[PDB]
Amino acid sequence: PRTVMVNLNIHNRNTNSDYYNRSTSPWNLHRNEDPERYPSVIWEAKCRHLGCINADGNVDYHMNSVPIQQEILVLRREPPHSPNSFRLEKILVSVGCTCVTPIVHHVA
Amino acid sequence: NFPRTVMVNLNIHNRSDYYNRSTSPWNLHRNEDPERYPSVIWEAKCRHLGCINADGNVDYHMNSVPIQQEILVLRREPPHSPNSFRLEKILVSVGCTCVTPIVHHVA
Ligand SMILES: O=C(N[C@H](C(=O)Nc1ncc(CN2C[C@@H](C(F)(F)F)NC2=O)s1)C1CCC(F)(F)CC1)/C(F)=C\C1CC1
C-alpha cells in the first residue's frame, strides 16, 4: 500500500562506546535538528583530522580519515507542519570515521 | 503534538570502496526479515581482529572495531499486516574503525 499506519511508541529491540576518541580516525558528533522531520534530531560524525593518528600519536598525512556515510530513511511531515502524516524520505548521514589509503592518480 | 498512530506514505522521496581501502576493512552481510521495513539491512563485519599497517600486514597491537549505530525499523503489527507497523529501535554495524586497545589488569 501507499499509506500505512505507524505506532510511534518505540519498542527497543535487543539494544542491550569511546570509539569516537580511541580511533586512528577520530570524530565528534554534531547535532542536526529539523522540526519538520522524525527523528527531529540526528547526530552526525565529523572527522577531527584530514590524516590518521599513527602509533607515535602524530597525524600521518599519508592516510585519510573519511566519514562512513549511510543512506537513512526519515519521516518528513506532509503536508508541512502536520503532526500525524508523513512521507518517507531518503537522506545521507555520517555515522563515524574510518582510516583509508588515498585514491591516487596523475592530473589529465 | 505527539499522536500514538500516524500515517506514512511509503513512496520514498530521495533528498565507495571504503570497506576495502580501510586499515579496519569489513564485509557486508545481508540480514533479511519479511516482517520488517526495510526488509533488507546490510551490516558490516570486520575482516580482521587487528588493523592493516603501511606494509599491508595485520598489526595485532591495534583493533578493528565495528561502529554500531541505533536505527529505527518498522515491525508489522499485528504480525503479517501489510499496512500497520510499530517503530522498533535496533543496533546495526555500519562499518569498522581502528582503535588503540583498552588495557587493564583485573582483580
Ligand atoms: O533510524 C533512522 N531511520 C530509519 C531507517 O533509516 N532504518 C533503516 N534501516 C536500514 C536501512 C538501510 N541501511 C543503513 C545501513 C545501517 F543499517 F547499518 F545503518 N545498512 C542498511 O542496510 S535505513 C527509518 C525511520 C522511519 C521509518 F519509517 F520507521 C523507516 C526506517 C533514523 F532516521 C535515524 C537514526 C540515526 C539516528
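Just so it is clear, chain B uses Swiss-Prot numbers, and the residues here are 40-54, 64-155, in order.
This deposition comes from X-ray crystallography, 2.0 Å.
Each residue, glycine too, has its Cβ placed from N, Cα and C.
Copied from Swiss-Prot, the annotated features are:
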MUTAGEN   B:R69 to A  Impairs binding to IL17RA and IL17RC
MUTAGEN   B:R78 to V  Decreases the affinity for IL17RA by 5-fold
MUTAGEN   B:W90 to V  Has no effect on the affinity for IL17RA
MUTAGEN   B:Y108 to I  Decreases the affinity for IL17RA
MUTAGEN   B:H109 to S  Decreases the affinity for IL17RA
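Mapped onto this structure are the features recorded in Swiss-Prot.
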{"residue": "B:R69", "record": "mutagenesis position", "DSSP class": "helix"}
{"residue": "B:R78", "record": "mutagenesis position", "DSSP class": "strand"}
{"residue": "B:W90", "record": "mutagenesis position", "DSSP class": "strand"}
{"residue": "B:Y108", "record": "mutagenesis position", "DSSP class": "coil"}
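Proximity to chain A, taken as a Cβ less than 8 Å from one of its Cβ atoms, holds for B:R69 among the mutagenesis positions B:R69, B:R78, B:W90, B:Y108. When the mutagenesis positions B:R69, B:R78, B:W90 are ranked by how far their Cα is from the Cα of B:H109 (mutagenesis position), B:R69 comes first. Between B:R69 (mutagenesis position) and B:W90 (mutagenesis position), the C-alpha separation comes to 19 Å.
Among the mutagenesis positions listed (B:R69, B:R78, B:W90, B:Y108, B:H109), B:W90 have a CB atom closer than 6 Å to some atom of ligand 1, in sequence order. B:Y108 (mutagenesis position) sits 28 Å from B:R78 (mutagenesis position), taking the C-alpha atoms as the reference points. Put simply, B:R78 (mutagenesis position) is 5 Å from B:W90 (mutagenesis position) when counted between their Cα atoms. Taking a C-beta cut-off of under 8 angstroms and a sequence separation of 6 or more, B:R78 (mutagenesis position) has the following same-chain neighbours: B:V88, B:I89, B:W90.
The model of this deposited entry stops at B:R54 and resumes at B:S64, leaving 9 residues out; those two Cα positions are 19 Å apart.
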